[PDB]
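Take a look at the structure below.
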Amino acid sequence: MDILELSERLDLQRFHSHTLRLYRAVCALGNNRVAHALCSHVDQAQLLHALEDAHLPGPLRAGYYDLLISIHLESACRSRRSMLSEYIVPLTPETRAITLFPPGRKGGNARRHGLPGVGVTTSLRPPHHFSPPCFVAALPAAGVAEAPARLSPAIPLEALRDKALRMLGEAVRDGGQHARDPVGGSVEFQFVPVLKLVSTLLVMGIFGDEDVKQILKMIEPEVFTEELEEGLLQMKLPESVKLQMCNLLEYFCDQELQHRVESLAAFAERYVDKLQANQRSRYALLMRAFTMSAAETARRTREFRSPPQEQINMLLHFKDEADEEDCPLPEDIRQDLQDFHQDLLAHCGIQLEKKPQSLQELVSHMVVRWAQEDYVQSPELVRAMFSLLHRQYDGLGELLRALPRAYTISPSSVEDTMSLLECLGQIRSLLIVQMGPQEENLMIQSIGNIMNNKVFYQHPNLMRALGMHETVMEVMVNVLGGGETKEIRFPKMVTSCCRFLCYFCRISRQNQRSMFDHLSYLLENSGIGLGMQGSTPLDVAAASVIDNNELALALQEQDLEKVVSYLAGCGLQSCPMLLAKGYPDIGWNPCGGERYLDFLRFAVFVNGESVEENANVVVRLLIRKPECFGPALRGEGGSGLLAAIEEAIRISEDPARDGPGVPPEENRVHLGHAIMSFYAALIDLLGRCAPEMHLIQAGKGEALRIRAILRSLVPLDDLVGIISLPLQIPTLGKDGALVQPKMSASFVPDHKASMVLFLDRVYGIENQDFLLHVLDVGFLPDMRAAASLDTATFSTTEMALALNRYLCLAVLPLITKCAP
Amino acid sequence: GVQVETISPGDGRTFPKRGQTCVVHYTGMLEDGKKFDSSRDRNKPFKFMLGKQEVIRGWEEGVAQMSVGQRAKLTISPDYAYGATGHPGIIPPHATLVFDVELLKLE
Amino acid sequence: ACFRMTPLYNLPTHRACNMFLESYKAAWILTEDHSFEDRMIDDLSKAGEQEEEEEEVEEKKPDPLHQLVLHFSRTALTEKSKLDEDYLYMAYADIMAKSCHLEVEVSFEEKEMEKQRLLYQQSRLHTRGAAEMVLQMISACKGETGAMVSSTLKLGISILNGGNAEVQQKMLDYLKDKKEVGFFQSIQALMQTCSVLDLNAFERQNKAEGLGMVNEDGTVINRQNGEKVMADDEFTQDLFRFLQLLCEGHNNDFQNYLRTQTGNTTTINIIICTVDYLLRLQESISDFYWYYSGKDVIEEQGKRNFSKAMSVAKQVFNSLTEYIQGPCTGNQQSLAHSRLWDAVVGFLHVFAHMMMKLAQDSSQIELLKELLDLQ
Amino acid sequence: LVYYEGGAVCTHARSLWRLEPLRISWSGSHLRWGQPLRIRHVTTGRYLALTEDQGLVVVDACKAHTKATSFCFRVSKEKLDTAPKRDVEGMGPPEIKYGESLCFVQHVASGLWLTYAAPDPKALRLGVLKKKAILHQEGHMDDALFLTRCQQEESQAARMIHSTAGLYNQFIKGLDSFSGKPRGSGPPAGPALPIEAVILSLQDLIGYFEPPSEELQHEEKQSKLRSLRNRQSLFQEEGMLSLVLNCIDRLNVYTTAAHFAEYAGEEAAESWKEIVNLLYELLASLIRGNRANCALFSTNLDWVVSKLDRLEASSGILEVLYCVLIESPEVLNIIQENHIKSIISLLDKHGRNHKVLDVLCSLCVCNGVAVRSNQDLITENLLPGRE
């Protein structure tokens, strides 16, 4: 049955239009496999012919136009639009060739502004990628979600551009004709799909430059003539048509602004070359002229003593003309740079025929004329027109807003940078979609590529501008938001998201601040995230604070409130998955509390140096929370810390008290080792929170008071017993094979060193006989053990190595202080 | 399995050689006759290289016996075709498939 | 690090290009600015060739300014869970404010001509309902501090500048005919968000300056971050000046509305809320007074900190003075039963001790003058 | 049991209360200090009173004895109660201020001071913010009760909700009454169903839920939709959604009109079609445009799914499903392949329908995000056949 006939049957028209919209909905968000499936049902040539035919009804043509644009372009469309914001310019010689104003006999400012969209833009944009649609291809033997996602189906882009241009011309001609019957039954029905096609093609940039010139002529002939068709604005259009041609103008203005940005980039290249030459010459004079004059040499060296960035800065201090003479740069170079500045102002129109001759002014006039003709009834249209108007009025403002986003890249690493931009495009792609296992594999390997990139190591400021870390925390919290507590969906997601962000912590201190801005809400999510394996959001937050005293100072007492509340909660009960593991229940959670504690300890010690204010706050929170002191050393009804340690050792001895017994991941850890790990962590916090030998020698009263509370909480004789506790040593056996217990059960020298560190930090050394008794209870048994450790087979053992470690880190400084 | 029939004769003196790429035009329709794929609608001939198994290996052999310039009617059994899993969306599961093959040239 | 300091000729070319881009953007383009916003508003205001139609006059079609205003009101009045930031409303509101205010032996005639000019620019705005939607923005903002509320309060400051009785009138009617508590709830939440001096913050800043840690890039000593103390002080100034200008003209009806909102189901006293904020201001001021009283002399950054704080206090005192002025007897009684007497006592003790402390040093005389003005 | 509770309940209707004087004449007069007063909760319709066994609990009006039910409001904790005030006709002197004065609540017969039970041990472990109201001779410091003004349309809604709940509970009781026994060729032997009553109630509910015309301007339109949010929230907390769903289930146990008549009779049967259709319409109207409303349907989507296949009110159930899907994303997350296949089966059996097509389109994408699994499943199970 003929489609044209369906126009008369409204029921069939509505059903088929909703069918088209259904294909549109199912294909949405770049569902590429679905799109290929539709290409099976809908022929590309069929769609093309549907565009060509004018008799076909308007809702149908809108539907088919939408299907073509989306099922083929929309993925590239969203990708390209996402990366349109970023402005990155390589230092190509071609880039150097670019200038703000086209060459000519007339002065550049007096010269006509270059025809928009025409010229060379070297902003690094990845090529569009498409897959030919073919169904005779063999079925993928590889499993689903392991093969890479299919590319969008391919369309002949050149031919599509030519036809889009052709029916664009037809639409303009018919509008001039004012024929009673519009194409598709309405003027808006006639035009709207054409402007959609033009928008998409122009934003892709496939639309060739000559054709862009043609489009400009159709929009406004008399305007874009370069040294009768009526302007599209002159034709007058319904509100929706106004909306989309306003979008076309918006694209043109964005391209124009990009051209401005690259123009300043090229001028910057020329200028920096001039500066390097001239300042080499200046320094050569300096080694020459330093013999004559010293006072000027002293200042000039001080200028060179300045960091290079500040050197650039006070070189650039010629604008005011008050100190322009002070700038070492000569008046000639200052003159040409001022000429550049005037040129930039003129191109912006900042500096000071009815037809405007300028795109910005004509757009302003069109907005004003529309608001004059009638009140706009579409709020989105109003938003669009006023945004465009404001933007055309403030080009200097657009440049202010875009300049931080701008960046320059050396030509050598252009291809690797392009690869990285492709990766970030994939990352932004997955943000819109709801998380699925194929997407999981996708962004895991994409993140891996990001780490593998050397450019990713090279320009930290450039990534900071690009914001992949922001997008990564965004996808992190999108994953986290849905039922994280009931089920930690995709620990692979959460671990990968750390690995990236955690690496970013390791990257830069400015990056550390950048994520530090989000640290509060990160910790809020990390309240349950630490239960996840190994590296957690708590761990990335810990990696953020460390290595900056300023970050440590910026640490927030309310954030400490949430963390200590979390720590108390762990002390309130054990984790439920332990029971889910068959791991027997315990009255409190040691592991999560331990992670919170180590976070706090990374917080307190920056470069091994305590933040006294932070220590005071944590002391306050501890004294509010008996659960912070924990079951051991409770006080009233208070199990001694020593007794708890021996009980934990007994539990680790006990088979199946730490195990269900009904380890593929082997992450299961003896509850004794875990609780004593928590307690060694608490002791570590408590020793680091102790005041320092300076301001103890002066003796700040609150400092000694806190120290006294610490010594009261932790009995010195109790610590003497703890250090007195012997450690099992691996021994040869069963024909002399060495017997080594598992560390997830073993009582560790790491904990013992935490004790010893607390001793030296808080109690320290007072008496020589006290030192001797401390040694003979805890240090000399360890030192006979160390003597035994010096064995060829023993020297191999990582555990004896760890003994050597913690003994040297602690016992050696103890000897240093105690030798007198 | 694979059923072959000729609607237009070919030269017969020239044959596809295993390991040689072949440019072909085809239309894919189901058994009921509904067309799902047409290389002519693509306007460029589909290209495949014999023995790479990029084409359904059932369909690949059925091309081989077919001479150059010979218009074919090819029927593929599901075991030779996509099979019980079938192609999600385009081909229903465990259904036979029919094609017509135009071997324009071999490159 | 200075021999390691790489001369810009040895500097990598691309890196040098980037840092030059930053340097130029700081030195030139940020510095230069010209006010095209005045003619922007003028063009968006003017109406041309509507009159030939002769039926739109009976319908009162909106001028382009009025249309932009109506759309912003549409966005604001539309209900949303969180007040979303719009950069367009950001910039547009800044533009209207700057155009509206558009700013020594001046004749009376000259001074009054300036006054009439200000009245005209405020007129072209209030013909649109700008301050009406400003109140709407506050209601939708629900006491959430941000650039949006800051700029729109600044725009209200601009439209109210000089205390235009007509604007005060229309906003009074609007508050009456909405009789809705949410706006005043927003006001209370906002002045709760207003900061006061924190000793812990000041000692953290003192640590920052004293440490002066070298930034890893070369040698950067004495880096100064944005002072966390009174980060929102400018916005607090704007808010209190806003209440000031609302109550300006000694409009007793407006002061009564501020004291009590009969139309509202729940009535709040913004004046006693201001009193409470003033009390927090005294507590902060007195803690800082004690801290520098332990010291022999106030260090320069501390001097600036007190200076900005007491400027905020000066605006607050001016606002309270405007509230009480007229005089509104209900406001008189409300202050009378309030604790502002204890506030005055604390302020007086602070004043006396700062005068004895400042009087010794010659450099302190400027802050002493500012304190004299505060007193 | 009534407990002092804080939170969303404060906005809720259950926190609203109804207070009436003892004397009928000039009941609306200025409330007087120490006036004898009777307290009935608006939503329940039951009175607050003292029972020896349970202290004070909300009690039914018939059980209410009007003396133990009678309570007085006091400005002062200390008690003299010497001379009763003389009754005054007319508007009377104004004693207490609406939203301004603070008052003590006293039971005239008991003389016992109403106070909180105080935070019980281990109750913090529950975390409940609600603590039982108890009568104490000494009382407590906070016995002074602050009072607030209610809102007119909210009170109207609460009254109508109470009447609606009572009538629907009785109607459901009747359904269960004849549900057990097939009437057969006899009398129904049960009290007549309030058929006309439920038709009128549903009709009024649609009219009072009917969404504003889009032609209305933006500001009053937004205000009216805000009222719609408040109203839907009130009906949600009250439980009308749940009880109406129970109604739908109970009438759904009967397949056809005649089959239902066989339990009830033709005189009950004739309306049954309109009853179920208008009932589904009520569900659609109530749930439409409310995140909270769509939230509960997410718990049991298959419950809707099974009823989608049913014939008598196919359009109504389709609209209900439409409102559920278009408004909530979680429902879109939880849907499964059997459900999608059932929807396609509905498309088959009811023929082509743009409405069903649009519901499926909503099933594709929602809230700017598209379910990969949902799109893949619908493509797989619908597209290839193409019939």
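Numbering, chain A: per Swiss-Prot, residues 1648-1874, 1922-2046, 2088-2397, 2410-2567 in sequence.
How was it done? The header gives electron microscopy, 4.5 Å.
Every residue gets a Cβ built from N, Cα and C, even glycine.
As a published mutagenesis entry, A:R2163 to C appears in Swiss-Prot alongside the note: Decreases threshold for channel activation by K(+), caffeine and 4-chloro-m-cresol. Decreases inhibition by Mg(2+). Less than 8 angstroms from the CB of A:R2163 (mutagenesis position) sit A:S1726, A:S1729, A:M1730, A:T2206, each of them six or more residues away in the same chain.
Cβ neighbour count for A:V2168 (mutagenesis position) (all protein chains, 10 Å cutoff from its Cβ): 18. In Swiss-Prot, a mutagenesis experiment is listed as A:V2168 to M, annotated with the note Decreases threshold for channel activation by K(+), caffeine and 4-chloro-m-cresol. Decreases inhibition by Mg(2+).
Recorded in Swiss-Prot as a mutagenesis result, A:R2458 to H carries the remark: Decreases threshold for channel activation by K(+), caffeine and 4-chloro-m-cresol. Decreases inhibition by Mg(2+). If you take the C-beta of A:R2458 (mutagenesis position) and look for same-chain residues 6 or more apart in sequence within under 8 angstroms, you find A:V2509, A:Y2510.
For the mutagenesis result A:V2461 to G, the note given in Swiss-Prot is Impairs interaction with FKBP1A. A 10 Å cutoff on Cβ-Cβ distances gives A:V2461 (mutagenesis position) a total of 22 other Cβ atoms nearby, all chains included.
Listed mutagenesis positions: A:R2163, A:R2458, A:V2461. Those with a CB under 8 Å from a CB in chain D: none. The CA atom of A:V2168 (mutagenesis position) is located 53 Å away from the CA atom of A:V2461 (mutagenesis position).
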